[PDB]
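S.K.: Can you read through this structure? Questions will come right after.
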2 protein chains.
Amino acid sequence: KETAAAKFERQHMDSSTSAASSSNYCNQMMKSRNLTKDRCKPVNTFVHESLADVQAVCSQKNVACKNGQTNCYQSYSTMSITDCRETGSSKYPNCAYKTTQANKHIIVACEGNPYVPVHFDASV
Amino acid sequence: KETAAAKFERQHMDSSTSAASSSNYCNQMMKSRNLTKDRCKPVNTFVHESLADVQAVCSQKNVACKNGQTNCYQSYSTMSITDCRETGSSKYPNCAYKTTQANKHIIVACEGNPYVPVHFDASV
Ligand SMILES: *CC(=O)N[C@H]1C[C@H](n2cc(C)c(=O)[nH]c2=O)O[C@@H]1CO
Ligand SMILES: *CC(=O)N[C@H]1C[C@H](n2cc(C)c(=O)[nH]c2=O)O[C@@H]1CO
């Protein structure tokens, strides 16, 4: 029942924080965003910028997405992001993640009218 | 009839250089390693480290792979990498890429006997 855009926000936006607070950031967020519900989602990235700032990427540098289609866009500037990666030890339902904070360019897949981010392609 | 190990070396290893020479590195390498043969491969990463240093990652930090498997490992130290991303104006056969040189941790998938990298999962 969520739109593609609402789904993108749930999964990948964390405007409320400038950066991953601690080593436990991912353990907390993966769970509160419902990404640990039926199974441990293995990888996920949260962007720490305003929604408008992220929506603006859809008119920035046009690039190929991982699938070869060209509805992907690379941000002009670096953005604050947190990478969450399931660790070796992790066992549903006690899903465990490694938290990495970085300043990188983002690449998103855009769709619709208005043209907004619907998928997180990669960080560079 | 190429081995998984040899395919990983051809598509993801560039030990002969410490880093991407120029802005043109990706255009040249994607073509020489045959990744632009029938189509423009949209994304690719090259690691500028010795084979020995990359094979050693198979015994470093165990993490989940993108696909959920648990035969993935993250290097403890950053390594010299080159990110290749197909631009929005690229049209086969004139595949065009954007070159990004950086120092990042790598995540590889390992298999076989001996236990070596066979797939490049991501850089972090
Ligand atoms: C949270 C999220 O965006 N997951 C995405 C990433 C990946 N994806 C899909 C498309 C269509 C693309 O162009 N590039 C990507 O990286 O798929 C998940 C959704 O299926
Ligand atoms: C050159 C290369 O490694 N391509 C890989 C990237 C991706 N992949 C596969 C597996 C099995 C994995 O665990 N993690 C990945 O990122 O798919 C290509 C394999 O054809």
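Just so it is clear, chain B uses Swiss-Prot numbers, and the residues here are 27-150, in order.
Cβ coordinates come from backbone N, Cα and C, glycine included.
For reference, Swiss-Prot lists these features for the protein:
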ACT_SITE  B:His38  active site, proton acceptor
ACT_SITE  B:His145  active site, proton donor
BINDING   B:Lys33, B:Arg36, B:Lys67, B:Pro68, B:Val69, B:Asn70, B:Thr71, B:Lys92, B:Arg111  substrate binding site
MUTAGEN   B:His38 to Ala  Loss of activity
MUTAGEN   B:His145 to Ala  Loss of activity
S.K.: Cα-Cα separation of B:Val69 (substrate binding site) and B:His38 (mutagenesis position), in Å?
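M.R.: B:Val69 (substrate binding site) and B:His38 (mutagenesis position) have their Cα atoms 11 Å apart.
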S.K.: Between the two most separated Cα atoms in B:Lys33, B:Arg36, B:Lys67, B:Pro68, B:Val69, B:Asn70, B:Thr71, B:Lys92, B:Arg111, the residues recorded as binding substrate, what distance in Å do you get?
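M.R.: Site span for substrate, by Cα atoms: 22 Å.
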S.K.: Quick check for the class: what is the C-alpha distance, in angstrom and rounded, between B:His38 (mutagenesis position) and B:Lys67 (substrate binding site)?
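M.R.: That comes out at 13 Å between the alpha carbons.
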S.K.: Going by DSSP, is B:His38 (mutagenesis position) part of a helix, a strand, or coil?
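M.R.: DSSP assigns B:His38 (mutagenesis position) to helix.
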S.K.: What's the CA-CA gap between B:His145 (mutagenesis position) and B:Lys33 (substrate binding site) in angstrom, rounded?
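M.R.: B:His145 (mutagenesis position) and B:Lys33 (substrate binding site) have their Cα atoms 9 Å apart.
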S.K.: Suppose we call a site close when its Cβ is under 8 Å from a Cβ of chain A; which of the recorded positions B:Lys33, B:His38, B:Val69, B:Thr71, B:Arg111, B:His145 are close?
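M.R.: Checking chain A against the recorded positions, the residues within range (Cβ-Cβ under 8 Å) are B:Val69, B:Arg111.
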S.K.: Can you check which residue among the recorded positions B:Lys33, B:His38, B:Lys67, B:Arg111, B:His145 has the largest number of Cβ atoms within 10 Å of its own?
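M.R.: Of the recorded positions B:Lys33, B:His38, B:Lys67, B:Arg111, B:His145, the most buried by Cβ count within 10 Å is B:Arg111.
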S.K.: Under 6 Å from ligand 2 by Cβ, which recorded positions from B:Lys33, B:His38, B:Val69, B:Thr71, B:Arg111, B:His145?
M.R.: B:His38, B:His145
